[PDB]
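Report on the structure given below.
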Amino acid sequence: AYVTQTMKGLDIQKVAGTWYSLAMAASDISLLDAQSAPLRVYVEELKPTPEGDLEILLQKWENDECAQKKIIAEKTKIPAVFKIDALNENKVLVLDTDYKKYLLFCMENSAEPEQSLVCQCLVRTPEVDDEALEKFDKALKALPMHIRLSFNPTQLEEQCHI
């Protein structure tokens, strides 16, 4: 039996700094495929507050060509569980992480978890890392899937630049 659901005993402030995307695996194609999918978010920064909330700074096309947003994830009870109110997922579970390496989280809705099941991994290094790839693949090999995404140095280099 594997163990990868509730991180627990995780330092909130430890996730304070700059982050990056490495891969994304959503159950719903329309959720993360094209047409500015809700899940389709180009995370860039991540830093929570001393209270317990988590500042999820993501960059998604809103109107001003690649706009940067921020979600104030509220606390519930367990550090490996947060509550948000923006995208198609209020629940936020923390799979795993290495503090100064990468982070693995999942999003779902109590109303339709399986329908809102989505997991992604964020790397601290400004570039892909065979570590975040294998692990994220080994941890997702046990859960469902539908659409995967693997950013590349070419695509990560720039985005909608002038």
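For chain A, we keep the numbers from Swiss-Prot: what you see runs 17-178, in order.
Per the header of the entry, the method used was solution NMR.
Using the three backbone atoms N, Cα and C, a Cβ is placed for every residue, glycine included.
Counting every protein chain shown, the Cβ of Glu61 (variant position) has 16 other Cβ atoms within 10 Å. For the natural variant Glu61 to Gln, Swiss-Prot gives this note: In variant D. The structure shown keeps the original residue.
Residue environment of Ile72 (variant position) contains 26 other Cβ atoms, counted within 10 Å of its Cβ in all protein chains. Per Swiss-Prot, natural variant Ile72 to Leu is noted as: In variant W.
Within its own chain, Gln75 (variant position) has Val57, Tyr58, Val59, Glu60, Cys82, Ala83, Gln84, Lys85, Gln175 as residues 6 or more apart in sequence whose C-beta sits under 8 angstroms from its own. Here the residue is the original one, but Swiss-Prot notes a natural variant at this spot, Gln75 to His: In variant C; found only in the Jersey breed.
Cα-Cα distance from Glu61 (variant position) to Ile72 (variant position): 7 Å (rounded to the nearest whole number).
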